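Here's the structure we're looking at; comments come further down.
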Amino acid sequence: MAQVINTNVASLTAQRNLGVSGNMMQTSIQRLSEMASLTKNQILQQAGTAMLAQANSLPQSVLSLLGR
Amino acid sequence: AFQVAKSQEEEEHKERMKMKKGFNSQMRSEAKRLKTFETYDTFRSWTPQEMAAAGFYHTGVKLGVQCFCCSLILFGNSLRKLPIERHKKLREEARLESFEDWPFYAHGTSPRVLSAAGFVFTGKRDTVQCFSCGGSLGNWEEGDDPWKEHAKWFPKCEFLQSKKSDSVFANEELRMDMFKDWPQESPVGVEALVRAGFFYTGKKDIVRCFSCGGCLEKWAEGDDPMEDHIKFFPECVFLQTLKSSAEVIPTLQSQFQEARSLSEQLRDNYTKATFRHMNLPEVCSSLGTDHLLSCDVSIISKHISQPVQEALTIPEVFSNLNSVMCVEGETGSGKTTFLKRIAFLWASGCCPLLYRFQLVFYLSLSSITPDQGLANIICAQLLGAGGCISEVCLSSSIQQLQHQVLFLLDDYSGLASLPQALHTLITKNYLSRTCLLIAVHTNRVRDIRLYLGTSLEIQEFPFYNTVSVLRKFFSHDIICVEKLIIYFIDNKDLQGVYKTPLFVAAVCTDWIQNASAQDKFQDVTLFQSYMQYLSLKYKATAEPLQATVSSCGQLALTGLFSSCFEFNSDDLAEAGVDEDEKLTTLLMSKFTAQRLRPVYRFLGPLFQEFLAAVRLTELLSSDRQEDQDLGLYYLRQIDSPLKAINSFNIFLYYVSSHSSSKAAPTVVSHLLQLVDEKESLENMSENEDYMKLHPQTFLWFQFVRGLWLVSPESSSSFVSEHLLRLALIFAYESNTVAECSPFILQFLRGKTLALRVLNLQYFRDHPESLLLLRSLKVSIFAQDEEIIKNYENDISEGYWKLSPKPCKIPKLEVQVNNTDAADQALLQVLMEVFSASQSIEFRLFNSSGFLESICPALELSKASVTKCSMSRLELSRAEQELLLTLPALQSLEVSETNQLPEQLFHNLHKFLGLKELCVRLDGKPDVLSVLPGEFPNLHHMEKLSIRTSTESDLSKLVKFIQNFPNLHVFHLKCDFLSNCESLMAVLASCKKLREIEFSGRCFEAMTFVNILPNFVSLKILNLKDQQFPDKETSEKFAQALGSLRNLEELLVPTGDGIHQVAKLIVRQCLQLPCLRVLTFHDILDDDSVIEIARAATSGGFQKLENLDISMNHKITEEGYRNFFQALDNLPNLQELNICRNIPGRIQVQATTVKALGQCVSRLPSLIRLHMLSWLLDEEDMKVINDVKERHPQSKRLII
């Protein structure tokens, strides 16, 4: 009943889609056998999954930190 | 939202199938509880003490408790659900000392019916609280039905309903016959307890020996049968005939009417009820104590020969008592609270060793040095010390009953050898076999250390103590408590500033006496109020109290100067003298054990930065001789903008208090002093300390490095967002809004801004001046989502609440992605901002569900649209009729679909203004029919980029493309043209051919050696794979390119034009300035890179930054020579590809390649080297790693 929650877990649904960007890292390790695209996606989107990884367990820290 | 309920099924059901086992006859022991409710993980916000007294039990794993009445596991202890209350919703002396202080006023209601209804009196004016309620109140009227008042004052107390609703057996067969009534809760071996010489009595776990009479306590589930009776009854005669004095030695290594009546008088006096009073509610003065109404801290028990021994608790102090002991903490705070805790709770007697301690002695020696013993201070600050009993006879009453005498000595740090019996008692501590305590700070532990066995340290646990105090004392306001706990994980170093639990009274006055924190709860208000308490506490004039503030402020300048935290005690030129003022002030202290020169320590390392903020406003709004040259001096030692976000966020947000504004234009001038730089990256990344979001700060460097990795203007756009944001907070809170406004207009211009207005009250001061920004940007990649996280650490709300009637709003920017819906509310926001702005920039990125969004968007909008990007649409007719019917279009880029627009094309040939196209992957021989409808319209065209699949009609193209007066960049590629004569006519009949992209069209380049001499001011030329021999194109393009010294970007393809073309062409491009990009793909065999080697030795090259040697025939030690000089002597280059020779190119002499990595590390200004198409190993990974870390100016090595 804090109501900083609903679009923040549609946002966490998008953060699980950054988990699907973790599956895009699995696609990049799947796709081994010019590459500046893979450079910016792996490094930049890895930094974005880090930001939304601490900021994805951080709303898990909200739910494991708010009294319910 | 729901993920705590589904995850509640996940871990609560995963734990429900795991640890159901509960021995509900075992978990009642206190020592195992406060032992194992101490040293567990402790990361929650909940007190383990009264959760060990809640009715549940727990081991030390992640919080899963169980019970005996409602047997269920419960964990995840979070806000506001008190587990004693959650126990309910998930299912002699105190009364005596109460009415002792009974006043004269309250007698309309009798005190004895208050005695017969459960009331506790707290020793103030007529105020009561129950033993388990916590609310002391007065408000006594007539007819106060007392228990019904208790159900009628406040509904907080659920103790309301929780409480309302042998002589013939003197042989071991008869003793054992009494032992056959054995209690179930004891799994200890019963037969050895029979043979221990006892017999049972009839209650819980006491037991009665027959020889001496041993019965006593400490009976639990894993004890020893003999041990307690030996080491606590060493004179049992049957045990004396069982184990004599040489046999009690292992247990020894395991663990008068004036004197007696004196003990009765002092025992009657040391249970003082008014002794409870503390100034922890100083001016707040809340009706409550500090034990039943306040939580506790723990013990860092440290051994004298440096192991950190344990972290004991307060009953664990009582278990193995110390005959002489020192604790460190804060005077006024916890240490004297620990001593008065011992005496006042020694007036209670609940612990199973209490009531049998004999004579405690509370003493604070900071006031006195009175060269006289017991009668001086017991007759001085207390009632009296007896006259019939002499002062030495009182000391004889000490030295006749020594074994249970407990001392509460305070502050030897303000004591010398002047008191006689005191200091000779301390220096001869054997001569009284007593327990001595003392509470000296960490400046003078060394004088006590000669007389110590172990050291004790008081330490706050700010996981749960701050929310217990702010919970219990501020249940009046709990939404800002929600702000506190949500702030605990937005700012995970909140424990890094809460470092003393009984100087949180400044926070208490900053809730009840300063209500401004209820709407302004961030950190600097809080410890600004703590600093304001440090001005209020010890209220004095401009002494070195104040120069201790400023002088330890420049100790903090030395603190963040060279990032030194635990000091050297060499440079006391900052503060220096009268250490009693600095430790009494308590802004610092020193080291305990040996160092060579001892080491200063702080109460809080990040709190020191707030001291440097006090130093900064002291060096910002004061005497302008050299003081603000010192604040200007260190304020110019921090001059890198990528460090500015994090370091200027924390530290300059500490500066965002103290609003004085006498040189706030100088520090926001330092915010404007930050210009386009690159070395700021490792200027931040080299530093050590990062304050509050510390691994997150490492991540901030990773993401901002990711921002510069892709887009230079989006990286600097985020830099503009944080600089204009923190400069906006500092500007509005500094109130320099008309003092610095045109300088802020210098701080605005040129920067492209994405639309963020929710700090609108900081910004709306004068938006018309604050409106001449370069660009405005909205998008819907992960950058804006991270910015949602950044304020989370709307548009028309702050934007129209900003301005009721906006004026002359500048141009706009749109990006959309493929995951976009068509919600009409944000389309109304688009209606407002399109009604406001000049015109729109507009980018379509794979956006499906936008047809149903572009119909109401253009329906709400009028005919003012400039830029539309058509990235991979559906290409339906109606929305491009609706886009079609709006005039004044200026920009349309079309490069994606194989499906070709027809009505949008031939009807796009009607209007005026259009300057952008594109025709990639379409195919048109005959679509050009209403293009001569455009041919009367527009001599205004600035982007032409055509692709066909085959030959079109070229007479119209040579006609009106000949009729262009305003030429520009061109992209032309890829069809069966076979006409160099029409293109020779149109390129020969024009004027401004200075950015030509002719990447790979089927074409004969005989034209280019004729039309390239016609125009000399060309700057950018791109060509993909063509025919290129070594005498025709090399000599004729050696002349034609030879007379073309104005070029900047060169892309030459794919010929057997061989090293004579490197002689003349590498000669002339070597000898022309203003050149940046250079590319030799599919060419340059090793003698041509001899030409770039000997050419690249002499120079004339210093403008160049970008260069590509992709597709050699073979790179080897030859390439080590050629890329040795050519990758040596040219300190501006940044681009290199060596790649796509894909199968086996480890013929490179890899260790000489490591020497080539030394050679690339000679180059200062490089960024991206691409070392593809060969194997590395572990070794050259370590080599290019270590020599990459020599100068870190480069970041892009790509394998």
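Throughout, chain B uses Swiss-Prot numbering, with the displayed residues spanning 31-121, 159-232, 272-361, 397-921, 964-976, 984-1389 in order.
Recorded method for this deposit: electron microscopy, 5.2 Å.
Each residue, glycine too, has its Cβ placed from N, Cα and C.
Straight from Swiss-Prot, the features:
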BINDING   B:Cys315, B:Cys318, B:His335, B:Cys342  Zn(2+) binding site
BINDING   B:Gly473, B:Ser474, B:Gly475, B:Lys476, B:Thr477, B:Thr478  ATP binding site
DOMAIN    B:464-759  domain 'NACHT'
MUTAGEN   B:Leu840 to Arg  Strongly reduces production of IL1B in response to bacterial flagellin
MUTAGEN   B:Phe844 to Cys  Strongly reduces production of IL1B in response to bacterial flagellin
MUTAGEN   B:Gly847 to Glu  Strongly reduces production of IL1B in response to bacterial flagellin
MUTAGEN   B:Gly847 to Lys  Nearly abolishes interaction with flagellin
MUTAGEN   B:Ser857 to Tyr  No effect on production of IL1B in response to bacterial flagellin
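With respect to Cβ neighbours within 10 Å, the recorded positions B:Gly473, B:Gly847 differ, and B:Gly473 shows the lowest count. Sequence-ordered, the extra residues of this chain that approach the Zn(2+) site, with Cβ no more than 8 Å from the Cβ center of B:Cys315, B:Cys318, B:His335, B:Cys342, are B:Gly303, B:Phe304, B:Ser317, B:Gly319, B:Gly320, B:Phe339, B:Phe344, B:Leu345.
Within the same chain, residues at least 6 positions away in sequence whose Cβ sits under 8 Å from that of B:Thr477 (ATP binding site) are B:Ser505, B:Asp551, B:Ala580. Those recorded positions from B:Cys315, B:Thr477, B:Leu840 lying by chain A, with Cβ under 8 Å from one of its Cβ atoms, are B:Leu840.
According to DSSP, B:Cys342 (Zn(2+) binding site) is assigned to coil rather than to any helix or strand. Cα to Cα, B:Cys342 (Zn(2+) binding site) and B:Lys476 (ATP binding site) are separated by 40 Å.
Long-range neighbours of B:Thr478 (ATP binding site) (same chain, six or more residues apart, CB within less than 8 Å of its CB): B:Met419, B:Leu421, B:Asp431, B:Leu643. Recorded residues B:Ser474 (ATP binding site) and B:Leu840 (mutagenesis position) have their alpha carbons 39 Å apart, per Cα-Cα distance. Surrounding the centroid of the Cβ atoms of B:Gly473, B:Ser474, B:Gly475, B:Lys476, B:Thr477, B:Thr478, where the record places ATP, the chain contributes additional residues within 8 Å, namely B:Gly470, B:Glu471, B:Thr472, B:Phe479, B:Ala580, B:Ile599, B:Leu643. Put simply, of the recorded positions B:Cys315, B:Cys318, B:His335, B:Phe844, B:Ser857, the one whose Cα is nearest the Cα of B:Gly473 (ATP binding site) is B:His335. Geometry remark: B:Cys315 (Zn(2+) binding site) versus B:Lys476 (ATP binding site), CA distance 41 Å. Taking Cα separation as the measure, B:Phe844 (mutagenesis position) is nearest to B:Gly475 of the binding-site residues B:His335, B:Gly475, B:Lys476. The number of other CB atoms found within 10 A of the CB of B:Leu840 (mutagenesis position), across every protein chain shown, is 17. Distances between the Cα of B:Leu840 (mutagenesis position) and those of the binding-site residues B:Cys318, B:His335, B:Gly475, B:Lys476 are shortest for B:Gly475.
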